[PDB]
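First the structure, in the form of structure tokens, and then the observations on it.
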Amino acid sequence: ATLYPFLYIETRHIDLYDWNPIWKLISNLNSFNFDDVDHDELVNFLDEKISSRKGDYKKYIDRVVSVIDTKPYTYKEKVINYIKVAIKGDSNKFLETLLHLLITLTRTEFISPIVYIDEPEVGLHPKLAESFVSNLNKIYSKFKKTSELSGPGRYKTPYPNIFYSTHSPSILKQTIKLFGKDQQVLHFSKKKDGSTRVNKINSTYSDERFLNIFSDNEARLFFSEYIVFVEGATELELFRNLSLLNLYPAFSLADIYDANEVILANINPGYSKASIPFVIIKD
Amino acid sequence: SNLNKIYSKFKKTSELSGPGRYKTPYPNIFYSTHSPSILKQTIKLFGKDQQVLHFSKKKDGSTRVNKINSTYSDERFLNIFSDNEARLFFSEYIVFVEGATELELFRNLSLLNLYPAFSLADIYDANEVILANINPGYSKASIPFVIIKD
Amino acid sequence: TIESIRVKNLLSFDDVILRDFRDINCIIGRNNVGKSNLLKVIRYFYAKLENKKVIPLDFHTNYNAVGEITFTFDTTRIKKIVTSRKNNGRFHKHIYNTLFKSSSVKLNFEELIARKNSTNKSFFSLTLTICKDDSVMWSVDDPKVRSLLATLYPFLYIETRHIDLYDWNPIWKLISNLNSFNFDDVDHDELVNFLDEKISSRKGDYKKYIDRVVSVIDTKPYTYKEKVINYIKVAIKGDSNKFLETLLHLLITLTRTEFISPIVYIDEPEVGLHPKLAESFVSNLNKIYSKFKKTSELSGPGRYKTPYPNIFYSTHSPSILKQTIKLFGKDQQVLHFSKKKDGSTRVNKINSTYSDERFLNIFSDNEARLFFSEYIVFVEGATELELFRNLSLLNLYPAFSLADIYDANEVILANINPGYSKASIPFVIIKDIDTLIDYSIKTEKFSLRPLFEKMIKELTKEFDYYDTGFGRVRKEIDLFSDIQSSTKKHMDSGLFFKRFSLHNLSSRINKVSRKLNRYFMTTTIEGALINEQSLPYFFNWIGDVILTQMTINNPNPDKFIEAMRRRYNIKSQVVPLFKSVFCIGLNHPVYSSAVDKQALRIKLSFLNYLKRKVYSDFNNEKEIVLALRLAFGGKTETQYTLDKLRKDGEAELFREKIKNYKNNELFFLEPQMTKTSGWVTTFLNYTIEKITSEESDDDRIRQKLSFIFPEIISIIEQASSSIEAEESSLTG
Amino acid sequence: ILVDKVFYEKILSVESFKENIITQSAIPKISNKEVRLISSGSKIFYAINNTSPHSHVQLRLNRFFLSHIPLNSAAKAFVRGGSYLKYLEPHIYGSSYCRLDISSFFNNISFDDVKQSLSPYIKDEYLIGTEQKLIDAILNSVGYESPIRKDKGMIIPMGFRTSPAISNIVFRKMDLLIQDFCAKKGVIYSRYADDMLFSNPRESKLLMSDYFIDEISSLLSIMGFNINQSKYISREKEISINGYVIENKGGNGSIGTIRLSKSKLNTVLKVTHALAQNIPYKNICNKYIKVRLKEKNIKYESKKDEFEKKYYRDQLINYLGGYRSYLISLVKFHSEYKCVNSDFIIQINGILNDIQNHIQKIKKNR
DNA sequence: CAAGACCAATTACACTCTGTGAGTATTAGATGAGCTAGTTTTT
RNA sequence: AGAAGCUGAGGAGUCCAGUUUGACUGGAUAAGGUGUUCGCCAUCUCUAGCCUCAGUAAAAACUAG
């Protein structure tokens, strides 16, 4: 538990008035020993530097403590208070700060946590979700050491596992384009009698042009229950006709994608055959 | 009791002096209490430094604020003060009697069963000294009362 | 109708058994954790009865692998209902197929013939065992039995501190569960057709609207409970204290034609309520309880003989307890929890039924306050109430304030019966020696009161074997029997004892009666105050009066003083001048410097004159103590009061001297020389103020008080030690 | 609780083992001549000398040390508040009953188990220099090397005052294991010394099956305890344990009852009948009460004699009072738990009245 | 005989490397008296 | 295959069984009746069902109405 901790972040039901995960991470993930520090000297110094004469603030603190009858702080509470005093500061911004803090803390320790973020795009502009993924990728790449990229700030510590629960094609598109080979897409769906599956959808592409061109249309295929692959725009005009789909309220649940042989090879629909059924229409 | 102790720990009056004693006026404290225990302890412990406010209503419907007597010139009455005396404050009609026989008669459950209205009035055993100390005439509109004598 | 609840090794219970449940069982005590734990145990048991996924309760200690909750149900009414021939119903057969089936088919044709005498009671025991691995199992492995027990004896929890007025879930649950109507025969189509016919511009207009609404909001079908709730809501014309009272009335009214026996637990029914409101709540509960009761001559429609559901209260207000005791009487009980030495909740029944109707009728807030106590000191006399409730004395002893002083005679003590609740509410009964022994001057012989003989009879340890240490009790009893001899010579006209000392006898009586929670004083209450070591201070008190409570009557003090000096002699006629100059006056006007000096000189001269006369008239320096004692309604060592001496014609010269001081010299103290005059409070306050002025440290003040008042301080210290011995038990 | 060196300095060895502590002297063991070896049947009881430091150390251990160590609730013997009535009470809810007995319970307790049980409550620090620790110093006053059992280790004596508490403390792991095993199968388990009573409320033959005995033996084999098959009793709807009859007619929650058979009360009825027949006290105490004057009467020093009559009055009064105490303990147990037959209650009330009348008669005669 | 099942209670990264988890590489009124001792369980 | 047994040593009268013409050995007075899981059990009724000498440590509950 203490070597592979689990963190859960619910963005939909998050509160901006508390920083519980942040302070928990700060208290648990430290390499110091907040025990040598003794309360007496802290106070003495505060009294010497605050105001008035010597010992007045110490007497004030002593008379406040003697009439409050409070149990002493735990180590986590004490380190949280010390961090709060030592720092000068108190949805998307909260999540980004939490992830950045966790990565920075986990770059100097052998603890490898696992994060699960549920709905990272609630109440966010598509640009905001793309910016969130881009910032996380920048944090990931900043600490990455690879041959020439060596020096201060470049570490070889393995990164913690991060799980998303996303319904937005923007986050998926940015993760596929930026992370590349260090990302995985999991499709659950169900079985005939009722049982959840777990399958991996092909998100790594050997063609750099396809990765750069990758847009919302390609990311929409991941959220599709049936894909019709076509070779020209005329098929797109035919099978996206609203009047034709009105009379057939079953083909409108399938999305039509214009793909050549290279695009089909890059997408590789056969990998996620059981998850996303597909038909390739050709002349 | 703890409130009164901390109140009296920081009092510097007459010959009482020394370190830790202050002559600064104490902050005003208001209590919304429905318990006779708090009221009786407040009375017995503070005396001249407390007052009791009775709210009630008016005929057409309007809040009143009256003062009920709480300072007693007899130290014996202040020390003897118990739950029975503190119950008179939380009353709407007090029947004052001299004698335990009248207490037995007017608290008879069988008689009060047939007269539900009189069950709302509480009966207190008081002589002339206790009546003078309580001074029911100070609060007549707030707490109506009748003194039954021979 | 539960009769026993047993909890072993769960939460704060090691082995706790609750029995003799009644209709209006009330719970009091400072251990709120115990009440919370009991409520949690009951709720967990009833949740596991209904197969709900809940967290198992924690063990009291981990050195036990088993935690048991035992519930015993009185299945006598249900057995009689289902046994009768004319009860051939599906539910009745279901009841007499799972509960009363295993105990009947395995017996011969003789055992059951003894169960139809209408005198025996049937008990059903169900045990829940929580194992160390968070696994829970029952004594009987039949979910049908548990479900039937839950249905027949449901548990209701009502919280008043956190209650939502908008939601009426308990009311609708009770309405749905407690009914005798079948709603499955109602045709929804017929009801919709009737509603359409009621509001119809044309034939069949509301039907299409209803169909459209159903189509556009199509969801899961209504359950039976939802249907009956909706039917009740449309049938009725209307939707803290008032809410709870209405719920209790509805539950009582519903449980008049049903064999279901609910269990009701109410936590803090008096939060945010005026005392009159709580009393009215208990009165309304008693009224609804008595309205549905038929007893012999009481009959007719609207009255039932159905047993009432058990109601549990958790009250911190003496008003609710007082009204429950006064109204319900024998149909209620009080349970005090407290704790143990190592830390464990107890449950003890406190006496709440009184055989005296006068005591029940004149029952007041003080008597209900005695139950919310940790130490009660029972005294006979208002002087003891004045002495032991003195504020100026309790501040120096911040341990006797936790004890409550109650004035009670023998009859009140017998009615209260403090001995029944001894380990829950420790008590001490303070009495005088005169209640044990009596003396006669005419017939110089001791006599034993019936109380002392009864105490001796109680202490006669007959039917006993030989044990070490318990050998001197018989000798003490024999000595207390033989002290009845007439060989006790009295000197000073029957006021003192020549050789006998009541101090030793009182000490021996206290030593032998410590086990009976009784303390007997050597003399009356005035004896402990007016003693030799208190003579200076007492005298100073008198001087205080002469300096405070008596002021000049004439508006012009200088002229009146000059006239009195020129008319009355300052030395020979000092007493008439003092009587005619100073009178009773609350105001203390300030006079001129010369007038103040003259008044101070006159007061000092009068004080010196009275001191000299007191020291000259009486020579032994001790007879003055007895004179002052008899002045304030006291007693001598011969157990004789001033009135009793006057009636017996003893110490005529002493009575003459007392009369001379009362009517000639100490005339200003005559109003204070009676009981209930408040002289005790004033004397204690003055003595404590003087000692505080003299001695700085509080320990020195307490030592001086012990020196001047040995018996009072001894009693206070003994009570404080008794309280602090059980401080960890009688404290939340 | 935890006992350190200072605790043993002036609480458990305040005066007895003090001279050894100051002058760097290791606390000695118990010598052969310091104990007596009394015999009753095929049993040996080790009686420690009253005037001995070890006796005082044992008293202080039992008062201060061996009174705060937690025990298991199933241990109803040798515990403050425990009784045989509480040992038989929990089984009223059961329909089937099983009785087992551990063979030579005190002689089979290994000293290593006692050491490992008392180790958590005693600090692991040396007492007398770097020669002897504190745990073995405590243990030296508890155990004794039995010459009868050869050099088999320090066997806990059956007569020492510290033996019962040590036995109950060391038999806590086994109590927990047996209690958990019985809980997994819905069996109520209660132990008094070495008698284990198991009750089953359900209509099952688990207690009469060999599997239950095998499981109990397998559990007990962890610490080396066996059970003798001579007194293995498995019955249904009724069981007699030393005259105490537990009877449950059976059902799905029926309450059982506890009574005492006429065999248990035969002696008191015989004594009362003899008193009714005006039998002289010479043969009512030497036959029924098994109390008799020895040949070395009056310590061979007095000459007045005539002490036989007053002895036969005193001891008879003591026996009647003690048996009255036993009966009223039974009735108070009934009042506390409500698990005693009503007819037995009225019978013991009548017997108590008869005993009181006979005591009054005897005291009047003297 | 021999045996699975053997109680519970008793916040932390040092390190040269400040980032890594080895590489090496630093580095250093004192004298006749004269007395018994419950029931039951374990045993 | 090892446990178990068991406060010990005895004695007087009588019966049964065995050997044996004459003595020894073994078992035995909580009595009787009834039902039983056959238990060393439970229940009911009396006149209450033999004596002597040695030994008797320890811990708990209980001396109530």
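Chain C uses Swiss-Prot numbers throughout; the residues present, in order, are 2-240, 258-750.
For this deposited structure, the header notes the method as electron microscopy, 3.1 Å.
Note that Cβ sites are derived from N, Cα and C of the backbone, with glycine treated the same way.
Around C:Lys36 (mutagenesis position), the same-chain residues at least 6 positions away in sequence with a Cβ under 8 Å from its Cβ are C:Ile28, C:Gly30, C:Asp285, C:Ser332, C:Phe355. Look at C:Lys36 (mutagenesis position): DSSP puts it in a helix. For C:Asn33, C:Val34, C:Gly35, C:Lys36, C:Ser37, the entry in Swiss-Prot reads ATP binding site, with the evidence type similarity to another entry.
Swiss-Prot lists C:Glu398, C:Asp450, C:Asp452 with the feature divalent metal cation 1 binding site. Its own atom aside, the Cβ of C:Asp450 (divalent metal cation 1 binding site) has 19 Cβ atoms within 10 angstroms in the protein chains shown. Secondary structure from DSSP puts C:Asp450 (divalent metal cation 1 binding site) in a beta strand.
Annotated divalent metal cation 2 binding site per Swiss-Prot: C:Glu402, C:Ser623, C:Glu641, in sequence order. Secondary structure from DSSP puts C:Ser623 (divalent metal cation 2 binding site) in a helix.
Listed in Swiss-Prot is the mutagenesis experiment C:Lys36 to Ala, annotated as follows: No longer protects against SECphi6 infection.
Long-range C-beta contacts of C:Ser37 (ATP binding site), restricted to its own chain and to partners at least six residues apart, with a cutoff below 8 Å, are absent. Within the same chain, residues at least six positions away from C:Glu641 (divalent metal cation 2 binding site) with a Cβ under 8 Å of its Cβ are C:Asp510. A 10 Å cutoff on Cβ-Cβ distances gives C:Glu402 (divalent metal cation 2 binding site) a total of 22 other Cβ atoms nearby, all chains included.
Under the DSSP three-state reduction, C:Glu398 (divalent metal cation 1 binding site) is assigned to coil, being neither helix nor strand. Across the structure, C:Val34 (ATP binding site) and C:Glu402 (divalent metal cation 2 binding site) place their CA atoms 36 angstrom apart.
The binding-site residues near C:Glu402 (divalent metal cation 2 binding site), taking a 10 angstroms Cα-Cα threshold over the set C:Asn33, C:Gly35, C:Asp452, amount to none. DSSP assigns C:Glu641 (divalent metal cation 2 binding site) to a helical segment in the three-state reduction. Annotation for C:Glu398 (divalent metal cation 1 binding site): same-chain Cβ neighbours under 8 Å, separated by at least 6 residues, are C:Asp425, C:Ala426, C:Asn427, C:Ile448, C:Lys449, C:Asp450. The binding-site residues recorded for this entry are C:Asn33, C:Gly35, C:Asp452, and the Cα of C:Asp452 lies nearest to that of C:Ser623 (divalent metal cation 2 binding site). Same-chain neighbours of the ATP site beyond C:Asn33, C:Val34, C:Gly35, C:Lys36, C:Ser37, judged by a C-beta within 8 angstroms of the site's C-beta center, are, in sequence order, C:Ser13, C:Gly30, C:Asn32, C:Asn38, C:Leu39, C:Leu40, C:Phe355, C:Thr363, C:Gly750. Note: C:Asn33 (ATP binding site) has non-local neighbours C:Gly750, i.e. same-chain residues 6+ apart with C-beta under 8 A of its own C-beta.
Looking at C:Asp452 (divalent metal cation 1 binding site) and C:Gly35 (ATP binding site), their Cα atoms lie 44 Å from each other. Residues within less than 8 Å, Cβ to Cβ, of C:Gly35 (ATP binding site) and separated from it by at least 6 positions along the same chain comprise C:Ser13, C:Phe355, C:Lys357, C:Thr363.
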